[PDB]
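S.K.: Pasting in a structure now, in structure tokens, and then I'll have a few things to ask.
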Amino acid sequence: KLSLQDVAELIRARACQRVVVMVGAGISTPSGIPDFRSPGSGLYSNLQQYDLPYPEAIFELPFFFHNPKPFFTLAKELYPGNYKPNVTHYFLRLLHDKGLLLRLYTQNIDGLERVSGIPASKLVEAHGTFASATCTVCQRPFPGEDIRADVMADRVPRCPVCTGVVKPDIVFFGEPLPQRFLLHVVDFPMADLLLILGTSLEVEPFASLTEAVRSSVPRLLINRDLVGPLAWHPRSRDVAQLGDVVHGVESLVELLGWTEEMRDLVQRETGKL
Ligand SMILES: NC(=O)c1ccc[n+]([C@@H]2C[C@H](COP(=O)(O)OP(=O)(O)OC[C@H]3O[C@@H](n4cnc5c(N)ncnc54)[C@H](O)[C@@H]3O)[C@@H](O)[C@H]2O)c1
Ligand SMILES: O=C(Nc1ccccc1-c1cn2c(CN3CCNCC3)csc2n1)c1cnc2ccccc2n1
Ligand SMILES: [Zn+2]
């Protein structure tokens, strides 16, 4: 069986160079991103005023059209520039500057990856972005700030053409994933180390994508617990690092060498925040 020390070594030795990364909800825990399933949080109570068939309706269309506000209360809350990224994101970015990040796939819609300084050439925001939008009728792309003005002031924006409701480019149920997800196919075979952090591997196709990388590719899970297929039938080259995702990450960071360089980077980056 492998271990953190082991994986560390392969990254240093330069025998891992082609690192694909899967993040979900847990990387953007330490940054503050409140869950609307968990009570006791601005967002939770705010979304209770609106009566809601069931939590998912927030990301269903037919409902959205019957009443957006629930979705928008959330948009307002996550709109760029109210949540810093944390150390988990800033490693991923360091991973990048070291020439190692093949691609980073995320089920998160906080865009904390971008704001951490990862170029979007490297990201695949599989559940969408807030940085754009689209009249639900008369069809036009709109940049993100174009509507922000309203979003912060609680109003539900319209196209200056349709007057149809402009909707941020969060993927809703019933729709298929961003086109961008077509790398699904090249990235995974091209990967020589898969890195799974802060995800429960529960939503599709992330469950599936973990079994994509080749047979002999190690999967370093860093999570509160062991999940998905890494649990339900693991591979010899899997190595789990259970625990807080940060005391996971900063552990690795040392094993490799970069405790220093990490701090340096977090300095430049939160002097600009
Ligand atoms: N920040 C966000 O954008 C955000 C927030 C909440 C939910 N989501 C959605 C929820 C889901 C994302 O991934 P998903 O697999 O579903 O997340 P999940 O919320 O269902 O699971 C999170 C996983 O991480 C583990 N975990 C959570 N926090 C930590 C932590 N702080 N340290 C170590 N381990 C932790 C937890 O056990 C679980 O296995 C998608 O539907 C997202 O769109 C996104
Ligand atoms: O309860 C939360 N998350 C989910 C839990 C279970 C199942 C689905 C989603 C869930 C689904 N979903 C979609 C839609 N899906 C896209 C992919 N296939 C089609 C459907 C876009 S974002 C999102 N989360 C949840 C989600 N986002 C949050 C964001 C900020 C704060 C708290 C949040 N809590
Ligand atoms: Zn329009």
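Numbers in chain A track Swiss-Prot; the residues on display, in order, are 122-394.
Recorded method for this deposit: X-ray crystallography, 3.2 Å.
Every residue, even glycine, has its Cβ placed from backbone N, Cα and C.
According to Swiss-Prot, the protein carries these features:
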type	residues	note
ACT_SITE	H248	active site, proton acceptor
BINDING	145-165, 228-231, 319-321, 344-346	NAD(+) binding site
BINDING	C256, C259, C280, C283	Zn(2+) binding site
MUTAGEN	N229 to A	Loss of function
MUTAGEN	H248 to Y	Loss of protein deacetylase and delactylase
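Walk me through the surroundings of each of these features.
M.R.: In the three-state DSSP reading, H248 (mutagenesis position) counts as coil.
A coil conformation is recorded for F157 (NAD(+) binding site) in the three-state DSSP classification, outside any helix or strand. Of all Cβ atoms in the protein chains displayed, 19 besides its own lie within 10 Å of the Cβ of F157 (NAD(+) binding site).
Long-range Cβ proximity for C280 (Zn(2+) binding site), meaning a same-chain Cβ under 8 A and a gap of 6 or more residues, is found for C256, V258, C259, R261, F263, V287.
According to DSSP, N229 (mutagenesis position) is assigned to coil rather than to any helix or strand. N229 (mutagenesis position) has a Cβ environment of 23 other Cβ atoms inside 10 Å.
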S.K.: Using DSSP with the three-state reduction, classify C280 (Zn(2+) binding site) as helix, strand or coil.
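M.R.: Once the DSSP labels are grouped into three classes, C280 (Zn(2+) binding site) ends up as coil.
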S.K.: Which binding-site residues, if any, among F157, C256, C280, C283 have a Cβ under 6 Å from ligand 3, given in order along the chain?
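M.R.: The binding-site residues passing the 6 Å Cβ test are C256, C280, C283.
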S.K.: Quick one: pull the CA-CA distance for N344 (NAD(+) binding site) versus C283 (Zn(2+) binding site), whole Å only.
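M.R.: Pair distance, Cα basis, whole Å: 45 Å.
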S.K.: Near ligand 2, which of the recorded positions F157, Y165, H248 have CB less than 6 Å from any of its atoms?
M.R.: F157, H248
S.K.: Determine the binding-site residues, out of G153, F157, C256, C280, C283, lying near ligand 1 in the sense that the CB is under 6 Å from one of its atoms, and give them in sequence order.
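M.R.: The qualifying binding-site residues: none of them.
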